[PDB]
Each structure stands twice: as structure tokens, then as C-alpha cells.
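Scroll down for the structure; my scribbles are underneath it.
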Amino acid sequence: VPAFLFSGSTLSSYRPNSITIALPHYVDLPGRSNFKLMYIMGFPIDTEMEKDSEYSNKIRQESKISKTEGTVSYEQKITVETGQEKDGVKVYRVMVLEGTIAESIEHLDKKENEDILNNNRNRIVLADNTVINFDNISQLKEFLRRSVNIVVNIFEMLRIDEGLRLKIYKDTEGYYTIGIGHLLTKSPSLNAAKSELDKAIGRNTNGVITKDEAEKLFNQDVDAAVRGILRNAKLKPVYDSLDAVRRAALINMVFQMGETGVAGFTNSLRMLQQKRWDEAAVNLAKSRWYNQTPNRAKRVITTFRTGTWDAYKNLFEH
């Protein structure tokens, strides 16, 4: 029996449709297969059954991500649930439905949710529909913090390696650009750039932005890169094998040279995938890359080599 389930608040972007709400209402999540939610008292409920049911979800297989060591870092949204499990039957209230890591972090820290979380088993349901079960909420909060750190660090990493501009400027190719990566428009017009930027930010910019906005844009860019990395038969196996800091170095390289450029370091990638770090490092130092942007290559390589933030640590939050 799930303990507190109607207690506390639930953070969800999704809003389905004085009333009938007392009654059970079943719904399929708009974007995903085998997410069937049951709403009583306005509360999202995830249910799993070994058997077959019209209103219940098929059993979910457990993801390979380590609850002690691992990260959700490059996932877009995640789901968080508390509840109970006994053979064949699982019942979990949804505390956060497809929210960001930061969002989930703050939401699980609300004292009103405090009751329902310390009394039940807590799990995360990934966008690939695999779950990571946690021993306790403190551990889960650790897991989430450790993930958001990687997210804030990758921005700093790129700020330092690539550069961060707060005014519209031009690409080495002529294109209006702002922040770190971000391309506004391929059109020759500055008003077209400014108008694109206002649309993306949703305020009147006049071509200048805060660091925070640039960070938002950059996160969209990290997702487009990760989506392209996993589509590329040359990058995917390497990226899959790397821990989160090292993936940050891989993404860094993709941001600088393109998917196609990174795919050309064939031997250095095989070396990375075999976890031979010093060889990979030596090999990577052979390229014109290392010669042309030596400071950035040196830090990226140090990062590949150590799995830590040591090349960037003193420079952070600058």
C-alpha cells in the first residue's frame, strides 16, 4: 500500500483537459508509448502489472545506470515517482512528470512532499521507458545533483574553450550568431537576426542577452549535438561507452569541428572506447587540431585523459 500518495504537490508541464475528479480518469501520455496514467483526486498515478490490463502499464525493465555512481546528465526531461512494489504489482504516484533535472531537484526539496518521499520507494522513469530504482530519496537527490553539476560545468567548459558573446556577432562564415554556439539566421539581415533572437528569448533584446539566456540557448545546442552523435554510427558506440565528464569532452569536439570532423579521428575514438586514455591522448595530439587551437585541445585532451574537470576547475564560474 502506497503510503501518503494524495499528500504534497506534483510538478507536471502536462495539464490534462468543482467536479467529477473524485472518479478515476485514465489517459495515455501524448508523446510516448506505454505511459498510461490514472488520475484520482487530480493526482497522476503510474501502475504496472505483470498480467494484462486495459488501464495498466506493462512491466518496465530496469536501466543499467548506477544509482550510486551514475548520471541523467544528457537526458532532456525525466520522470520521478514514489510508490510501492510487490510481486506482479507496482503502484507509483508521479511527483514530477517529464521535468528538467533542476526542476526535479527543487520540487523534491519542498517540505510538503517530504512526507510522501521518506515513506516510499523512489524511482526515475527515463524517456526511453526504463527505470532507475533508488534505495532512498537522499541518494536520489545526490544522483540528481551530480547530474546538474555536469550540466552547469559543460556550459563553463564551452564558455572557456569556445568563447561567450552577449551581443549578436558574425560566424567565420558570415552568419549572425550569439552566445556560444548559437546561430540565429542564415539571412543577411540584422533585423532578421534580432527578430529571431527576440522570438527565441521571448522578450525585446535589441541584440544583447544575459548569461542565463545564452545558457538556455546553449542547452538547446547540447541536445541537438547529442541527438546527432547518437545518429552517427561512428560516434554512437564511443559516446555510449564514455562516462559523463568524458562525454562533455566529446561534445566539446563536436561543437568545434562538427560530427563529421570528429568522426575522422578513427583511431583516437577506438582508443577512447577501449579506455586506453593515454594512447588516445598521444594520438589526438598528432592532429592539425592540436596545433591550431592548442590551449583548447590541451584542456580537452587532459579531460579525456583524467575523466575529471582539472583543466577547467580554477576557471569556473568566471
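The count begins at 1 with the first shown residue.
Heads up, header says this was done by X-ray crystallography, 2.6 Å.
Positions of Cβ are set from backbone N, Cα and C atoms, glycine also.
Listed features, source Swiss-Prot:
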type	residues	note
MUTAGEN	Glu162 to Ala, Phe, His, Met or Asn (Swiss-Prot position 11)	Complete loss of enzymatic activity
ACT_SITE	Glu162	active site, proton donor/acceptor
MUTAGEN	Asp171 to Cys (Swiss-Prot position 20)	Nearly no effet on specific enzymatic activity
MUTAGEN	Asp171 to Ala, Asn, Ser or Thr (Swiss-Prot position 20)	Complete loss of enzymatic activity
ACT_SITE	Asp171	active site, proton donor/acceptor
MUTAGEN	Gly181 to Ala (Swiss-Prot position 30)	Almost complete loss of enzymatic activity
BINDING	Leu183, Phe255, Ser268, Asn283	substrate binding site
MUTAGEN	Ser268 to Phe (Swiss-Prot position 117)	10-fold decrease in enzymatic activity
Checklist entry - Could you tell me the C-alpha distance between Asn283 (substrate binding site) and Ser268 (mutagenesis position) in angstrom, no decimals? => result 6
Checklist entry - How many other Cβ atoms sit within 10 Å of the Cβ of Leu183 (substrate binding site)? => result 16
Checklist entry - Far apart in sequence but close in space: which same-chain residues, 6 or more away, have a Cβ under 8 Å from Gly181 (mutagenesis position)? => result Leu158, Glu162, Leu217, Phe218, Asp221, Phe255
Checklist outcome for this item: Span of the recorded substrate site, as the biggest CA-CA distance among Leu183, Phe255, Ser268, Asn283 in Å, is 32
Next on the checklist: Using DSSP and collapsing to three states, where does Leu183 (substrate binding site) fall: helix, strand or coil?
Outcome noted: strand
Checklist entry - Between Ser268, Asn283, which of the recorded positions has the fewest other CB atoms within 10 angstroms in the structure shown? => result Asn283
Checklist outcome for this item: Its Cβ having more other Cβ atoms within 10 Å than any other among the mutagenesis positions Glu162, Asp171, the winner is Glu162
